[PDB]
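**Q** Could you have a look at this structure, given as structure tokens, before my questions?
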Number of protein chains: 4
Amino acid sequence: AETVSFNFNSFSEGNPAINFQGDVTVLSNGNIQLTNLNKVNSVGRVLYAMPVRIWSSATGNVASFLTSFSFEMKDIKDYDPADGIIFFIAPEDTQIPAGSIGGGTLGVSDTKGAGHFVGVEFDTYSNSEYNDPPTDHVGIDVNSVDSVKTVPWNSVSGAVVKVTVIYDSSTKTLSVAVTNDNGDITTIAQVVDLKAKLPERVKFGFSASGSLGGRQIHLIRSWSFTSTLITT
Amino acid sequence: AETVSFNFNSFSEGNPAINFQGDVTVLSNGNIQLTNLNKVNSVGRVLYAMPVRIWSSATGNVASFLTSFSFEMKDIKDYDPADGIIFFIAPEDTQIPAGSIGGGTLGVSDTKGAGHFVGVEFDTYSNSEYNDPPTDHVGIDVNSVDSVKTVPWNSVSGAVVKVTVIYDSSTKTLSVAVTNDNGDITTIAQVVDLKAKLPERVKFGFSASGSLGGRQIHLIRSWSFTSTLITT
Amino acid sequence: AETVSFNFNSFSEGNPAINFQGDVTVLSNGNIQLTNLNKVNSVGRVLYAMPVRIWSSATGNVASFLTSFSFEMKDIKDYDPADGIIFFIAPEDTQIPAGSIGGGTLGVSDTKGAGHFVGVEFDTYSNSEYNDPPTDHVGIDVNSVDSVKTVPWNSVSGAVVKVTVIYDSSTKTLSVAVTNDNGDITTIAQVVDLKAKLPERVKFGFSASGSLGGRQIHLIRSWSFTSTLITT
Amino acid sequence: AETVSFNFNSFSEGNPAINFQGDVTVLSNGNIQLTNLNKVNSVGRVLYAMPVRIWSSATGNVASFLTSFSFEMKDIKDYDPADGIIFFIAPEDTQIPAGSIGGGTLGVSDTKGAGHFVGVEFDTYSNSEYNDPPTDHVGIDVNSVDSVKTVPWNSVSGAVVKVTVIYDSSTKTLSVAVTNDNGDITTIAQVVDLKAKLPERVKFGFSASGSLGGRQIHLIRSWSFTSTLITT
Ligand SMILES: [O-]S(O)(O)c1ccc(-c2c3nc(c(-c4ccc(S([O-])(O)O)cc4)c4ccc([nH]4)c(-c4ccc(S([O-])(O)O)cc4)c4nc(c(-c5ccc(S([O-])(O)O)cc5)c5ccc2[nH]5)C=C4)C=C3)cc1
Ligand SMILES: [O-]S(O)(O)c1ccc(-c2c3nc(c(-c4ccc(S([O-])(O)O)cc4)c4ccc([nH]4)c(-c4ccc(S([O-])(O)O)cc4)c4nc(c(-c5ccc(S([O-])(O)O)cc5)c5ccc2[nH]5)C=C4)C=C3)cc1
Ligand SMILES: [O-]S(O)(O)c1ccc(-c2c3nc(c(-c4ccc(S([O-])(O)O)cc4)c4ccc([nH]4)c(-c4ccc(S([O-])(O)O)cc4)c4nc(c(-c5ccc(S([O-])(O)O)cc5)c5ccc2[nH]5)C=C4)C=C3)cc1
Ligand SMILES: [O-]S(O)(O)c1ccc(-c2c3nc(c(-c4ccc(S([O-])(O)O)cc4)c4ccc([nH]4)c(-c4ccc(S([O-])(O)O)cc4)c4nc(c(-c5ccc(S([O-])(O)O)cc5)c5ccc2[nH]5)C=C4)C=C3)cc1
Ligand SMILES: [O-]S(O)(O)c1ccc(-c2c3nc(c(-c4ccc(S([O-])(O)O)cc4)c4ccc([nH]4)c(-c4ccc(S([O-])(O)O)cc4)c4nc(c(-c5ccc(S([O-])(O)O)cc5)c5ccc2[nH]5)C=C4)C=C3)cc1
Ligand SMILES: [O-]S(O)(O)c1ccc(-c2c3nc(c(-c4ccc(S([O-])(O)O)cc4)c4ccc([nH]4)c(-c4ccc(S([O-])(O)O)cc4)c4nc(c(-c5ccc(S([O-])(O)O)cc5)c5ccc2[nH]5)C=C4)C=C3)cc1
Ligand SMILES: [O-]S(O)(O)c1ccc(-c2c3nc(c(-c4ccc(S([O-])(O)O)cc4)c4ccc([nH]4)c(-c4ccc(S([O-])(O)O)cc4)c4nc(c(-c5ccc(S([O-])(O)O)cc5)c5ccc2[nH]5)C=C4)C=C3)cc1
Ligand SMILES: [O-]S(O)(O)c1ccc(-c2c3nc(c(-c4ccc(S([O-])(O)O)cc4)c4ccc([nH]4)c(-c4ccc(S([O-])(O)O)cc4)c4nc(c(-c5ccc(S([O-])(O)O)cc5)c5ccc2[nH]5)C=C4)C=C3)cc1
Ligand SMILES: [O-]S(O)(O)c1ccc(-c2c3nc(c(-c4ccc(S([O-])(O)O)cc4)c4ccc([nH]4)c(-c4ccc(S([O-])(O)O)cc4)c4nc(c(-c5ccc(S([O-])(O)O)cc5)c5ccc2[nH]5)C=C4)C=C3)cc1
Ligand SMILES: OC[C@H]1O[C@@H](O[C@H]2[C@H](O)[C@@H](O)[C@H](O)O[C@@H]2CO)[C@H](O)[C@@H](O)[C@H]1O
Ligand SMILES: OC[C@H]1O[C@@H](O[C@H]2[C@H](O)[C@@H](O)[C@H](O)O[C@@H]2CO)[C@H](O)[C@@H](O)[C@H]1O
Ligand SMILES: [Ca+2]
Ligand SMILES: [Ca+2]
Ligand SMILES: [Ca+2]
Ligand SMILES: [Ca+2]
Ligand SMILES: [Mn+2]
Ligand SMILES: [Mn+2]
Ligand SMILES: [Mn+2]
Ligand SMILES: [Mn+2]
């Protein structure tokens, strides 16, 4: 088979394996701070430098992958806790949308919240302009921040969250498991046809944004990944 | 919410948190050995002592759970590697099935292969008698050792395996992810209405079995489980 | 190591994790009410279903635990505020003591005040019969409602109390810390060889009681416990 | 009674309630980083600005106090993970020891490892000059980094540790509970007569340190404190 795997217990802004886009910045403790606190419409993104072949136009096969990461969101005084983080998969040439308003677009969509990407957002602000549920939530996005599905969730300031994703090729079922601070788990699943919505060669990564009045600390602590494509 | 969460990195007899049914023997290194090598038809199971209420006849809700565990199956000179391990869910009153012999009921069914439980199997020996695919496989059993679905897997002697399982309360999707020694990941997923096959209170555990000519060591090295039942 | 850890921010009947002995009634708001207000000699207890092995006859070791919980005791027109709540440890086979009447056995002892258990009491009514200090107090009981040690405390109707308990495996020191509504903290500590007073397997819970003339509401709002038993 | 209490969920540089002594620095996410990864014998300390009256001259009374905090230590490449963190209590005019060598001294002792303070160290480097145990440990210090008592412990790089301390005046008992990322809890208690080892007015705080090759990320994330002195 064709297997891809990596593991980051910490980061550094000189590692060739990571692509930094936007106001991204690496802290002294090894964490990645996606957005700039005192910047209007801040947008930061981070992608694994190397492109993962998730499916073969040849065989007709699709890869299965298991990844898990942990992040932290914290409130900053006088500023609305927004907008959130999103784990995304996109074509290898993915860029921050030209003139991106930031905020509710999470840095992977245009003003009408559209774009070419599949992702799991950890939304902390309700954008009626995107059909956002009235409360914090977790969602499965498929080429739009107007989630195909969401599940109520609760963002605790300054608490480390742990996430475990699984994509089973056979069923094209993307399943998420989120371990909240109080021990409680939150799950959400959706059937997404990756071959159908993305190219053979893509890229994974994290993005986060905010507005002028909406800002908060977005930190990625660790990230491990392993994809496996059957070649037969 | 109502959440159950335990974690075992080692084991030891006498712990009130675990019930040992069968030829289960705890090694002097905190490892659980499921079957007796010197017996014909050995059978052993390890269960988490307390019944966990997976769904509520009142809420109508069904819990989601995130459980991951590791095991090892080493071969033994002049013996067919069998029958394999199995992670399962059963009615709180679950008694250990009748030991059988040439058989491979994985310790959860009768000679015919029937039984009241739902589980993920890591089978290493084919039995025309239960539709066992030609080779080693990972399956999804629902009241029968004749898996509902199966996927090609390969068991490697003396290799430690890591397994992450996720269950989505809504989508009723059971998603497994097998991480092998070399790195490659195997995954399978299936819908199983837990509220349709199991009583409100069930029990989680691992089971194994052997035959007259099929035997091997079945080691459960670690186990961590977490389930959350929304009720409101 | 061998660790037990649960967490309840709310309660609900039917949860297999908790056993209800006596006049325990679960409110429609996830709160536990220990005594019945319309009964003479009400008595109620709530216990964590599974027995926790506090010490090993093999290791000689004794587990340490960190448990914290919150409660509330509101008065009721024309009634003496009593008897108080109590956090205790008992032999796994613990039955609920005989309901008594003028009495104040806190639901863990006989008419005389004897019983097999060890606990921290939050007593709000003096009984010359058991040496109750002149006023409200927090005590450390060891097989007797006649506290081994006591410290002046003051119970305030309708106030939510936070309590953090720590037990050191070695020093055999049980240390309580009562946080009142206004802020002030009350603390008491006592050596109690858990391995000397209790059998290997015990049970943790909260108990309460009332009299003919003494009654009040006893609410257990939340509970989080964690114990670790070193074994190697 | 006289009670002192505060609570921090994140710190800031321009906060007169906190005294920053040494290589201290406050990250963008509100955490405090006690040492500088680039200096040689980097020493950092942070004290609560206002002094606390732990014992009354008039009345041979001493205060009880409850406090809990969480930290994170991480390994930095090419440097030994050292030296650790310490929660200390010192006279209100306390400073960094003249010409401190940092390292084994944890920034609160001279070269012989002596000074004026009562602390709880989370040691990560075995120094034979201070009779350190051979493994990571938690210790109780009384005017010397040569612990009056210690307990084996394990520091995990990048993991959030939660700590809870309780000091009972009546017993002059100091008990700690450390909650590892693991879920496991480590404990350690010691009887320290504060009035006998410290001045009426003290200051509480944290500290960390490193050497030439011994360096790591030391971070304080939160800190809550309450102390109540009886005055009758
Ligand atoms: O007549 S026989 O019976 O004998 C017989 C002859 C040939 C075959 C082979 C074959 N491919 C081989 C290699 C190979 C492997 C190793 C070595 S070696 O190790 O070096 O020796 C040498 C050669 C090989 C290497 C790369 C590819 N094949 C790639 C490919 C290209 C580009 C990319 S890309 O874009 O990513 O660069 C990605 C993948 C493709 N192959 C197909 C394809 C196909 C499927 C469906 C449809 S359709 O029906 O239309 O859907 C259309 C086309 C077929 C159909 C038959 C077939 N490939 C599509 C893409 C070796 C044999 C089988 C039997
Ligand atoms: O009749 S006979 O008995 O005579 C007989 C004749 C031919 C065959 C073979 C064959 N493939 C071989 C290699 C091979 C192995 C080792 C070496 S060696 O190392 O040199 O030894 C050299 C060559 C080989 C290597 C790689 C591939 N084949 C790849 C492939 C390409 C790209 C990728 S990827 O992932 O990189 O993109 C992954 C996989 C493919 N092969 C097919 C394919 C096919 C399937 C379905 C459909 S259909 O359903 O109709 O669409 C259309 C086509 C067939 C059908 C028959 C067939 N391949 C599709 C992809 C060797 C033999 C078997 C029996
Ligand atoms: O009937 S016969 O005469 O035919 C006959 C049948 C079977 C046996 C064997 C046997 N083990 C073998 C290997 C082996 C050797 C060489 C190769 S080869 O070189 O590759 O060929 C391959 C395999 C082998 C390899 C590893 C082990 N055995 C391990 C083990 C597992 C896991 C770990 S771990 O955890 O560290 O990973 C560490 C160690 C154990 N084995 C026991 C054990 C046992 C003891 C006491 C109790 S009790 O009663 O409860 O006290 C319960 C169970 C028995 C009982 C019988 C028995 N093992 C416990 C642990 C080969 C044969 C002997 C005779
Ligand atoms: O229900 S199930 O389907 O699950 C099922 C459950 C159990 C069984 C088996 C069984 N024995 C086997 C072998 C075996 C055969 C072939 C190979 S192989 O060749 O490798 O294939 C490997 C192993 C096997 C080999 C040797 C023996 N059994 C010997 C024995 C040992 C030593 C000597 S001696 O004296 O010579 O040393 C003499 C005899 C005995 N076996 C019994 C015995 C018994 C007799 C009377 C009474 S009672 O009435 O109470 O008195 C009580 C019990 C039973 C009862 C059941 C039973 N044996 C008594 C002695 C294989 C299976 C089968 C099916
Ligand atoms: O026999 S008699 O006739 O004599 C008789 C004896 C006792 C009662 C009372 C009673 N409540 C009172 C106050 C009260 C009265 C007067 C003053 S005064 O004005 O000062 O005098 C002050 C306070 C009072 C105040 C607040 C509440 N009660 C709240 C409550 C609190 C918080 C929240 S929350 O979540 O919003 O925080 C939500 C709800 C609840 N009360 C119930 C409840 C219940 C219903 C169904 C189910 S079940 O079917 O099982 O589901 C379970 C439980 C009952 C059942 C009987 C009953 N309450 C559930 C919630 C006073 C009397 C009635 C008649
Ligand atoms: O026999 S007699 O005639 O003498 C007689 C004796 C006792 C009673 C009372 C009583 N409650 C009173 C107050 C009260 C009123 C005014 C003041 S005053 O203003 O100070 O004067 C002070 C105090 C009072 C205040 C708050 C409550 N009661 C709350 C409550 C709990 C929790 C919360 S909260 O928010 O924490 O959740 C909020 C509210 C509850 N009360 C019940 C309850 C109950 C119902 C069903 C079931 S069951 O069997 O299960 O169906 C079990 C239990 C009963 C049953 C009898 C009863 N309450 C459940 C919740 C005053 C009297 C009436 C008559
Ligand atoms: O073991 S312990 O020590 O714990 C202990 C446990 C229980 C008891 C009590 C008790 N009753 C009390 C009051 C009371 C007194 C004073 C005040 S106060 O003054 O306010 O303080 C407050 C409350 C009290 C008031 C009214 C009644 N009791 C009424 C009653 C109600 C209504 C009417 S009516 O018809 O007029 O409406 C008529 C009679 C009855 N009581 C019984 C009865 C019984 C009789 C025969 C049979 S059997 O032989 O089996 O058939 C079965 C049961 C028993 C058995 C035990 C018992 N009552 C039958 C009717 C106070 C305590 C004492 C000690
Ligand atoms: O017999 S009579 O009935 O006539 C009678 C007369 C006097 C007393 C009082 C008393 N103190 C009062 C205040 C007070 C309170 C409120 C207000 S008001 O609210 O303003 O009105 C006004 C005044 C008061 C305020 C501050 C102090 N007292 C301080 C003090 C000073 C400095 C500090 S410091 O360091 O923090 O600055 C800390 C503490 C001390 N007081 C003693 C002390 C003592 C104990 C043991 C020993 S020994 O045996 O040697 O051990 C030596 C000394 C005694 C002994 C008796 C006594 N104090 C030691 C320190 C009010 C009355 C009782 C009975
Ligand atoms: O004749 S009678 O019998 O009738 C009789 C006469 C006098 C007394 C009183 C009394 N103190 C009062 C206040 C008071 C209360 C409220 C207000 S109000 O608010 O205005 O109303 C105003 C004043 C009062 C306030 C503060 C103190 N007293 C403090 C004190 C100071 C500083 C601190 S601290 O912590 O801040 O440093 C903490 C505590 C102390 N008081 C003593 C003390 C003592 C103990 C042991 C020893 S010995 O063992 O011998 O050494 C020697 C001395 C005594 C002995 C008797 C006595 N105090 C030691 C410290 C009011 C009355 C009682 C009965
Ligand atoms: O409040 C956070 C929220 O802001 C929205 O945009 C606001 C903008 O922040 C505010 O300054 C302006 O006056 O009105 C805008 C429209 O509500 C973002 O659109 C949303 O995504 C959050 O970031
Ligand atoms: O190894 C960490 C350890 O260092 C000790 O000091 C060393 C110093 O780090 C090294 O660079 C120098 O060459 O020798 C010194 C003497 O051992 C510290 O004393 C100790 O506390 C740790 O920080
Ligand atoms: Ca949003
Ligand atoms: Ca089989
Ligand atoms: Ca009492
Ligand atoms: Ca040291
Ligand atoms: Mn959304
Ligand atoms: Mn099978
Ligand atoms: Mn008492
Ligand atoms: Mn030390």
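Using the numbering of Swiss-Prot, the residues shown for chain D are 24-255, in order.
Method on record in the header is X-ray crystallography, 2.8 Å.
Even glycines carry a Cβ here, placed using N, Cα and C.
Per Swiss-Prot, the feature Mn(2+) binding site maps to D:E144, D:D146, D:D155, D:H160. Taken from Swiss-Prot, the feature Ca(2+) binding site applies to D:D146, D:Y148, D:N150, D:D155. Looking at Swiss-Prot, you'll find the natural variant D:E115 to V noted as follows: In minor form. For the natural variant D:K172 to A, the note given in Swiss-Prot is In minor form. Quoting Swiss-Prot on the natural variant D:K185 to I: In minor form.
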**Q** Centre the Cβ atoms of D:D146, D:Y148, D:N150, D:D155, go out 8 Å, and tell me which other residues of that chain have a Cβ in range of the Ca(2+) site.
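**A** Once D:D146, D:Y148, D:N150, D:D155 are set aside, the remaining close residues are D:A105, D:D106, D:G107, D:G127, D:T147, D:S149, D:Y153, D:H160.
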**Q** For the recorded Mn(2+) site formed by D:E144, D:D146, D:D155, D:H160, which further same-chain residues have Cβ atoms within 8 Å of the site's Cβ center?
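**A** Other same-chain residues with Cβ inside the cutoff are D:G107, D:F145, D:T147, D:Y148, D:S149, D:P156, D:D159, D:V161, D:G162, D:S170, D:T173.
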**Q** D:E115, D:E144, D:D146, D:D155: which of these recorded positions has the highest Cβ count within 10 Å of its own Cβ?
**A** D:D146
**Q** Please report the number of other Cβ atoms within 10 Å of the Cβ of D:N150 (Ca(2+) binding site).
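**A** Within a 10 Å radius of the Cβ of D:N150 (Ca(2+) binding site) lie 19 other Cβ atoms.
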**Q** Tell me the Cα distance separating D:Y148 (Ca(2+) binding site) from D:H160 (Mn(2+) binding site), rounded to the nearest angstrom.
**A** 9
**Q** Between C-alpha atoms, which of these recorded positions comes nearest to D:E144 (Mn(2+) binding site): D:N150, D:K172, D:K185?
**A** D:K172
**Q** Helix, strand or coil at D:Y148 (Ca(2+) binding site), per DSSP?
**A** coil
**Q** Would you kindly give the Cα-Cα distance separating D:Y148 (Ca(2+) binding site) and D:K172 (variant position), rounded to the nearest Å?
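**A** So the Cα of D:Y148 (Ca(2+) binding site) lies 16 Å away from that of D:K172 (variant position).
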**Q** Pick out which of the recorded positions D:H160, D:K172 has the most other Cβ atoms within 10 Å of its own Cβ.
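**A** When each Cβ's neighbours within 10 Å are tallied, D:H160 tops the list.
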**Q** Using C-alpha positions only, work out which of the binding-site residues D:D146, D:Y148, D:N150, D:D155 is nearest to D:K185 (variant position).
**A** D:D146
**Q** Between D:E115 (variant position) and D:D146 (Mn(2+) binding site), what C-alpha distance do you get in Å?
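**A** Checking the Cα atoms of D:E115 (variant position) and D:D146 (Mn(2+) binding site) gives a distance of 24 Å.
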**Q** So if I draw a 10 Å sphere around the Cβ of D:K185 (variant position), how many other Cβ atoms end up inside it?
**A** 17
**Q** Taking the Cβ of D:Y148 (Ca(2+) binding site) as the reference point, list residues of the same chain whose Cβ is under 8 angstroms away and which are at least six residues distant in sequence.
**A** D:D103, D:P104, D:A105, D:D106, D:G107, D:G126, D:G127, D:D155, D:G237
